[PDB]
Amino acid sequence: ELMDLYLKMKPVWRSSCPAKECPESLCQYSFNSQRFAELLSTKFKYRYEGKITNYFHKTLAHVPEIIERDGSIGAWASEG
Amino acid sequence: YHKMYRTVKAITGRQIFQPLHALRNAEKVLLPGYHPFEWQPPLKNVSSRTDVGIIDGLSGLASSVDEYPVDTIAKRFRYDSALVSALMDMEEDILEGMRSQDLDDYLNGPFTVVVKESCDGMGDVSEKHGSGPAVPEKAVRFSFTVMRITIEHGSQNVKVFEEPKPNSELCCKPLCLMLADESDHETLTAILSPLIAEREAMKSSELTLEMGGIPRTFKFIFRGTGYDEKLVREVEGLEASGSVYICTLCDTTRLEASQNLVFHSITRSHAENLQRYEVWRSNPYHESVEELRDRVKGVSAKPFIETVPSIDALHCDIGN
Amino acid sequence: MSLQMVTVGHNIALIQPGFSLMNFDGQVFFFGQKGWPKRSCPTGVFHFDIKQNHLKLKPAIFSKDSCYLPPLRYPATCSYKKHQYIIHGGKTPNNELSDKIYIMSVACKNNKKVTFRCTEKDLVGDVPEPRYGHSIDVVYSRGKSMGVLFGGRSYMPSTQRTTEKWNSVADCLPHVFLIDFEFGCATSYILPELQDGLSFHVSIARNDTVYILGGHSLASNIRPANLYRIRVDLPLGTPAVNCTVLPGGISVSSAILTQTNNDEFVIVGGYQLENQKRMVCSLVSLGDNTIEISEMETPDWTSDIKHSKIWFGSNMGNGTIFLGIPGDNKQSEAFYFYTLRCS
Amino acid sequence: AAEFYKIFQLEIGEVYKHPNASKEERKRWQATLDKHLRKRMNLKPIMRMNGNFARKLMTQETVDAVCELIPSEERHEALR
DNA sequence: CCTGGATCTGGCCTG
Ligand SMILES: [Ca+2]
Ligand SMILES: [Zn+2]
């Protein structure tokens, strides 16, 4: 269920226009973020109790705000 | 190409390909420094010469024996000249885009471009033999793309051109190539500050460009999204990668982000980092160093590139 | 003229060209590190300690009411005398110049602890332009003190500067500035004996007279063998500045000053040309109203100094300088450092 | 070419008069030779010897640049 | 006979 949550959350920050490619996964990103957070806190207490990597914080915390602000994240990536 | 052209002309008798002096003469139409363009108002600290191409990215940095030893090679385009060239070769795309949206072709409305900027250094580019300075074996490239072009028709905003495959290698247009190290701060700031000066000037003016028989009017919006986390922390003036303050968009700390984990808001900016570095170096409250850093939230250096609060997605994938 | 190689620990990547050593009470302190100050030392100033030809850079905290100054890369230092230290001008890490004056003094000293205090002095009047490569000194005339500031190097002014020549520098105006530190006042003085700009010169202070010499003039690209003397008396009215050109000067630029004995100075380092290095040492024996610049014996340089093209250093204070050589291709540690005793 | 490179690095230290030497003295002889070869013969230094380095090294110009760093002259005529 | 700091010191985050 950890990997299921992460694959529910990946096409929101990877899609080049996520409001017109996956709105169903976008509209409930907050619930999947909180579910991922409590599954890190409870079932994986031995690693993420008192420390968490930066990209996990960026992924769980901010990206509904960024996708409201700009519109996409994978369009504004750096792979080019 | 010379081999292919020479033996095709030798076999068929005809001249199917052009000789490469004709390629060279037809090449200069698209290189920077060809077209007329007028800024309105004129740009501060920018000459109005319209024939400036590949220039030394040192911008006349003093290489004498008496002062700071520079050891980098750089070549760059002037920023406005490159934006004119990149707007002029995709003229046909802009015309077809406004044609497909039921607009005219003689329209000269104020276009709002949005230009996505990106910089990343590289490693293990080998230094050559021969004469020149003691160049490090790293390169740094600064480049931009043109994401969208939006013209205002009627009351609302319509878009004309959209980059269809935005992460291509066909649309990351190069702007400056230097043989520096992005770990080094002095040579990086020295090479890179002319482009930031040009960009800061161009943020507040208009460009007039003759596009298919009609003079039209452009204005730009620059977004620096294409930097990784290390370069954002090293340029925007925050602490390094292993600090107790983690997010480059908010003021949270590592333990209190391990506790809450969801509920934040984007807080950092560029002007806020300017006010914070002035708070750090002015020290208005006579506080000691630890409570100073706690007041200023880890800002302890002068930022020198405005980078927007966003997330690189490629390194986000690799980190997860 | 003993010349020794000096090793150094895990902070050799912190010493750049243009550093500055301040000597507080026989204790040497480093200032002007490379890059913005790390979290290992948030102030930027360090404890320059050598024994057994080994060097260690410990941090040094500030006072509570002090100001955290950027690492200036080519400032103008000065030794006031409640003993303090004057720095003004120079490059920040982001290659802009600073027009501030910072005053360095010890706030408290414990059992091998030091906490500096750094405050910022505001200049009104004829504010000099932000520059580097210049020099400042203080003089004592009629029981008063005044900071004399000669010109250096700076960028083009803010209307003549274009981005295609953005880092192009030009020599400053040859005026002389009188800075009153206890009031924050500066008055320019134009003198007909000084016609060219000058940078990276050495300047020797006295009661009321400063002897600037050497120095590379950018605009005509020469290192002229001159020697000026500026006599400043402090009456009730305006202070009368008088430069007289003297003969007997030498032709160097960015050489290093040191004070071995009282009324005794040694000139070591610097350049004669681009492709030439000042390999001799100039003994400057002062007087009350005389300057006798003579050549001493030369220190036996080693082959890794005689074939370098660059070097740089500063004055540790106790008759000993500290100069550094560019090692080789960075690829190991990029710098070889030396020390040099002077009687 | 690598054997002659070691001979050059061993002649600027006068090992025929200093038959014992530390590690760091040999390292400094190598760094001095590298800097002078870059200054004179425009050669960047490499750890794996190539063929173009071998052709550019086995000249008389390189033995002049190396003889600039020997104190003696019997070693000059021997290397010549 | 602590003991209160100086001082390492290995782990963690990003490339
Ligand atoms: Ca890279
Ligand atoms: Zn955050």
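All chain B residue numbers match Swiss-Prot; in order, they span 481-800.
Including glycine, each Cβ sits where the backbone N, Cα and C put it.
Annotation note: B:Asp546 (mutagenesis position) sits in a coil segment as assigned by DSSP. In Swiss-Prot, the entry for mutagenesis B:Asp546 to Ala states: Loss of DNA-binding. The structure shown retains the original residue.
Where Swiss-Prot documents B:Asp560 to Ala as a mutagenesis experiment, the accompanying text is: Loss of DNA-binding. A helical conformation is recorded for B:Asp560 (mutagenesis position) in the three-state DSSP classification. Counting only residues at least six positions away in the same chain, the Cβ atoms of B:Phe517, B:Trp519, B:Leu523, B:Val526, B:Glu678, B:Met682, B:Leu687 sit under 8 Å from the Cβ of B:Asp560 (mutagenesis position).
Under the DSSP three-state reduction, B:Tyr707 (mutagenesis position) is assigned to coil, being neither helix nor strand. Taking Cβ-Cβ distances under 8 Å and a sequence gap of 6 or more within the same chain, the neighbours of B:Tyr707 (mutagenesis position) are B:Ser598, B:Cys599, B:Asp600, B:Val715, B:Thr787, B:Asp792. One mutagenesis experiment catalogued in Swiss-Prot, B:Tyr707 to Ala, is accompanied by this note: Deficient in both nicking and hairpin formation.
One mutagenesis experiment named in Swiss-Prot is B:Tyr725 to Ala, and its note says Deficient in both nicking and hairpin formation. In sequence order, B:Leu718, B:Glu719, B:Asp731, B:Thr732, B:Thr733, B:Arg734, B:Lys777, B:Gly778 are the residues near B:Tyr725 (mutagenesis position), counting only same-chain partners six or more apart with C-beta under 8 A.
Around the Cβ of B:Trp760 (mutagenesis position), 22 further Cβ atoms fall within 10 Å across all displayed protein chains. While the structure shown retains the original residue, Swiss-Prot records the mutagenesis experiment B:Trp760 to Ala with this note: Deficient in both nicking and hairpin formation.
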Length of the line joining the Cα atoms of B:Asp546 (mutagenesis position) and B:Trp760 (mutagenesis position), in Å: 33
Under DSSP, is B:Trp760 (mutagenesis position) helix, strand or coil? helix
Around the C-beta of B:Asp546 (mutagenesis position), how many further C-beta atoms are within 10 angstroms, looking at every protein chain? 20
Sites among the mutagenesis positions B:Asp546, B:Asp560, B:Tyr707, B:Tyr725, B:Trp760 close to chain A [C-beta, under 8 Å]: B:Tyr707
If proximity means a C-beta under 8 angstroms from chain C, which of B:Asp560, B:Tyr707, B:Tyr725, B:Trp760 count? These are the mutagenesis positions. B:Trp760
